[PDB]
Amino acid sequence: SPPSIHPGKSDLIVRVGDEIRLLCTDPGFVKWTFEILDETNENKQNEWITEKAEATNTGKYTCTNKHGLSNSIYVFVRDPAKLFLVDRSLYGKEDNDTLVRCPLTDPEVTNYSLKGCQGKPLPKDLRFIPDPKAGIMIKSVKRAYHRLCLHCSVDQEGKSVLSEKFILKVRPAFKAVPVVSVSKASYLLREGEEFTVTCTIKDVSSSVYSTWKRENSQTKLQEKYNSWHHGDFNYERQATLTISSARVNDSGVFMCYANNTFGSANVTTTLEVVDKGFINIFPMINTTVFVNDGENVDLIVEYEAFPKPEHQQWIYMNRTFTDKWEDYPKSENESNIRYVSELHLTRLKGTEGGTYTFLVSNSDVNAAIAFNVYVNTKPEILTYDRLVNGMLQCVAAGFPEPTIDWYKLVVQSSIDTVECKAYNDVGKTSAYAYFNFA
Amino acid sequence: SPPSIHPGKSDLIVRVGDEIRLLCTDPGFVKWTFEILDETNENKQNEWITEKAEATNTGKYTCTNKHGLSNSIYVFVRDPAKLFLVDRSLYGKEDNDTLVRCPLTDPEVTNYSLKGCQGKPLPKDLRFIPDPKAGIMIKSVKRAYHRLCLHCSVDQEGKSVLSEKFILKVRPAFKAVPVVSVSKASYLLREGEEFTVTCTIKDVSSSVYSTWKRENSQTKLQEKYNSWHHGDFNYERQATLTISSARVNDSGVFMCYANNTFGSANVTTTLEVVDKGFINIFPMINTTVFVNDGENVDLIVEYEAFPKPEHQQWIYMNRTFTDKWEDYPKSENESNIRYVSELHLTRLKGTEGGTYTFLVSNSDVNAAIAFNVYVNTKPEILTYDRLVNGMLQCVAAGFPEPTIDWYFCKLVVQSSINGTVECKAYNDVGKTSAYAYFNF
Amino acid sequence: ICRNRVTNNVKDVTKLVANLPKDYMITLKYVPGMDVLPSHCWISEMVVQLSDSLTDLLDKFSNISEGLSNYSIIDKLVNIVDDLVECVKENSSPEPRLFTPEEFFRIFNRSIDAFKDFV
Amino acid sequence: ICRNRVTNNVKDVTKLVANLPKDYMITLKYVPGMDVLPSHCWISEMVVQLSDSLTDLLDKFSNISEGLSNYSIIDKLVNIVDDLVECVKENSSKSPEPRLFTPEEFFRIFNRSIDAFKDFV
Ligand SMILES: *[C@@H]1O[C@H](CO)[C@@H](O[C@@H]2O[C@H](CO)[C@@H](O)[C@H](O)[C@H]2NC(C)=O)[C@H](O)[C@H]1NC(C)=O
Ligand SMILES: *[C@@H]1O[C@H](CO)[C@@H](O[C@@H]2O[C@H](CO)[C@@H](O)[C@H](O)[C@H]2NC(C)=O)[C@H](O)[C@H]1NC(C)=O
Ligand SMILES: *[C@@H]1O[C@H](CO)[C@@H](O[C@@H]2O[C@H](CO)[C@@H](O)[C@H](O)[C@H]2NC(C)=O)[C@H](O)[C@H]1NC(C)=O
Ligand SMILES: *[C@@H]1O[C@H](CO)[C@@H](O[C@@H]2O[C@H](CO)[C@@H](O)[C@H](O)[C@H]2NC(C)=O)[C@H](O)[C@H]1NC(C)=O
Ligand SMILES: *[C@@H]1O[C@H](CO)[C@@H](O)[C@H](O)[C@H]1NC(C)=O
Ligand SMILES: *[C@@H]1O[C@H](CO)[C@@H](O)[C@H](O)[C@H]1NC(C)=O
């Protein structure tokens, strides 16, 4: 059967500077043990006696035996000088009760309660349970109480008294996943360039955990970190991968991953590493082109070029152009390797049919595509002449070849008001002779 | 004569809490005067006594008669604690001497000298003259010494002792004129608009005078100010002039004038206030132009426009013309209200002659100029016939109208007269021919 | 007169009073009853005393080049009140008392508000 | 371990030390012999006492909107130390008498305490 103590009473009140005497009656007695706040004492004698109590002698005193059966006393050293013992580190986790460590030295007091700093009120929904032996306990600490500051308040002789400040820190409980973003959705690098992507993780706490993984590889990558606190419950981390010198087999998907007690987010970037640069060219129209006299035409290439192309030029019959061609990337997005080149030719003259070439270069490669352009023309009539034999001949010059009727490629037609008229798919032109006979 | 004074010394030395007792006799005697630093006391008795001298009693004593004449004795109260009296104010006009008011209270001390604070050595060239009665004096204060810190230094019983700590203030000599600049040298405004211009003035000191005045008008204008110090000897003022409702006779030359004890500097800005907007247009080429078919030509206009020209369009035969015309302000200057519009017709076809018009506007005005483009074209021969009359017909159409010549052995011209007979039709661009044969 | 001497770096005093600790104590020979008396009576002495206290404050801080340090603000306030000493002496002790920043800068802004009204 | 919990708002400390008055005194329940001792025994107590001192020091300043301010810098340092306490109480998981320091000395002690978390157990 457990120990028994003299004084018997569960609660004892002693004046400051009074003597304290407790005796525990146990053939199996082992120790007195005394606790308040964090402080501990343990004493070997079956008597615990103290000649002059100080306020910090307030607390709980427990007698225990070789069975481990125990019996307890709590002692209040009433000292008018300070009513509270305080232990002032007041951390609390969100959604959890949180104790404010202001146990009393005199239990014979009224209205023991919790109250704000500088006469500011407490948040309206904050509620608490008081306890002289332990302190005053704040239920269900919310984020709105972060850095809330608090006094412990007690009414004595009809007059109200305050402890030293307490400032309530709040460890947030996670209620959403970390939020993750990456500087570039995908990369393309010439072999030997330096891959460097930077994740960004945002959460309420710096105990969010984040890593970079080469997909289908478990191994750890090297990385460098920077992080900031942007006010309360707002943390941001930036984690930067680098492959110091890209090799071809580094092509793959990297994943940036972030999890907290609530859940997980990942965000991924994909790297292509190309052993040497390239250009590929596609004409948006047949390379052979036909135009009529005075007609209008465009020449159009689309090409994919990495690295970004450095010289773009258009040449006609080995003589270069300017002021007639437009160059633009095909899409806006920052992953763009594809480009469009157009040349515009206006009301083309008959002589300007020929060959037109487009030349593009980057460091690695130089590539050409060539276009063949035929200016059709109305037949035009060169000679109408009557020869010594009495014959008369018409000549027409055209593309496509003229056909000749009587009423560039070059055609001549011969005969023994006459008219010569020369037609092809573009038009007609005609030349005149008039004859009288006697 | 001046008063005699007892004791007959020049200087007189006393231990602290001793008695100071000075006996003056002129039959005309009027008053003592006692001076140290700022502090003064004046006593009408022909005898001056204090039973227990404090260190502060250190100072000069002058006894003055009704005849106007004065005789003086100077007193020290030697005291181990207060070795220096001090007044911590220390200001120097640059390039003048300045004084460090740390007069001694026991003169029989060695190497009365000046020292930097925190150990630091004084500037290489700072040189000074000590005097136990007045202090220490710093020859030719210069700007490098601004907020130099100082201690006055005494050696007494072989030990080295320092005053309370002093900071030298330097007050510039003005050695260059102000520097003045204005946010825009020229303004143009519709009447009733706000007018606002800002002048910046920079100098070593905020005592630079600066004003806004209207030339050929002496009265000074209404102004709002902003200034900053930008570190030592670097001040900047900004002064802003506003008229909330401009008007034509509010035009003129406005001047920002700034001067200082060295000399002035100014910068003007000119304001034009116009009663209503305008557009004025100049054709860079004759309004009638002649082009051989299949050549390019340019139509070009330049124009002044205020407020800025909102709409610009080029139209051909009652229909707009697009993607072949370019326009730019003529000059990059902010003053430039002048603009260029050019239209690049290309390889003009013979059918595209006629009027081309350019239309430009702002709020105030809508303005037009028109160009006539004639496209010359090599003649062509239409018909070759003979009439019922026994007469021959050759017919050719060209701009300019063709001209027809005969040999024997767009606008239209129809022309007439063992043989071969030829007509030739030609203009300034083109030559063409057609033939008839007559056999007899 | 002397209004144009006081540049508008004084508008930074509120940012300075924000950065000085509430607890800190600044020391100023305070001309008694200046809170009551007309401007011309105290102002001459006060501007000398303020120039001194502000240079003492200037010793306490150091020159953070990025941003507005307290050193920069107090420096430019020393530039002001020294020029006010210069004009007051050109154109026209107490016992040391201890002020928190809000109180000392109250006295500062009251003194400077005297120059918009000066003779 | 707990190297992640110390965000890099600490570089601001050099500026905070430059804006605090040289003769301003700050109060810390300094663990005696923190200088000579190994990290592990003093570091547990010191992050608690630094959290306390930095929170009191935080009360002393107002909060400017524009620019950096002592209240901003200290508030972020307080976030750090309140996380280092949260981990130490949770990974080791097994008062001194107040002393008064000029800001440079207090921040010396702070920076040494944070340099303790670059190899902790
Ligand atoms: C949150 O992230 C970490 C990393 O995966 C997880 O911790 C690992 O969990 C697995 C399985 O429980 C263990 O085998 C590993 O030893 C842990 N590794 C590390 C470095 O701690 C944690 O469990 C994650 N899970 C969730 C649901 O958030
Ligand atoms: C990485 O993120 C993606 C989503 O961004 C996750 O893909 C989902 O995974 C769940 C099962 O875990 C599936 O039910 C969904 O259909 C998936 N959505 C998509 C778009 O695929 C993925 O599981 C995450 N992987 C890791 C290791 O976190
Ligand atoms: C520098 O700035 C002002 C503007 O003129 C000058 O002050 C004026 O000086 C004349 C002659 O002494 C007086 O009549 C005016 O009354 C003064 N005006 C003001 C507002 O004080 C000063 O003299 C200037 N110029 C020179 C050469 O010193
Ligand atoms: C305002 O500014 C100009 C110079 O910036 C003043 O000085 C005159 O300028 C011209 C051309 O630079 C010089 O040839 C003259 O020698 C200058 N005048 C004199 C007397 O030397 C101009 O005089 C100034 N006006 C005022 C009222 O200050
Ligand atoms: C990539 O290439 C290097 C050299 O060939 C090789 O050592 C390495 O194992 C490769 N890494 C992967 C993930 O394939
Ligand atoms: C002409 O100028 C003077 C001064 O600028 C001004 O008072 C007057 O009103 C102006 N005249 C009219 C009709 O506004």
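Residue numbering: from 1, along the chain as shown.
So this one's electron microscopy, 3.2 Å, going by the header.
Quick reminder: no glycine exception, Cβ is built from N, Cα and C everywhere.
Taken from Swiss-Prot as is:
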DOMAIN    B:87-171  domain 'Ig-like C2-type 2'
DOMAIN    B:178-274  domain 'Ig-like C2-type 3'
DOMAIN    B:283-376  domain 'Ig-like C2-type 4'
MUTAGEN   B:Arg347 to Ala (Swiss-Prot position 381)  Reduces autophosphorylation in response to KITLG/SCF
MUTAGEN   B:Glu352 to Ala (Swiss-Prot position 386)  Reduces autophosphorylation in response to KITLG/SCF
So how many of the residues in the domain 'Ig-like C2-type 3' (B:178-274) end up helix, strand or coil by DSSP?
3 helix, 59 strand, 35 coil
Look at the break of 7 unmodelled residues running from B:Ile417 to B:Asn418 and give the Cα-Cα distance across it in Å, whole number.
17
With helix taken as DSSP H, G or I, strand as E or B and everything else coil, how many residues of the domain 'Ig-like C2-type 2' (B:87-171) land in each class?
6 helix, 39 strand, 40 coil
When a 10 Å sphere is centred on the Cβ of B:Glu352 (mutagenesis position), how many other Cβ atoms does it contain?
15
B:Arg347 (mutagenesis position) CB neighbourhood, other CB atoms within 10 A:
16
Taking B:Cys409 and B:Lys410 as the modelled residues on either side of 27 missing ones, report their Cα-Cα distance in Å, whole number only.
32
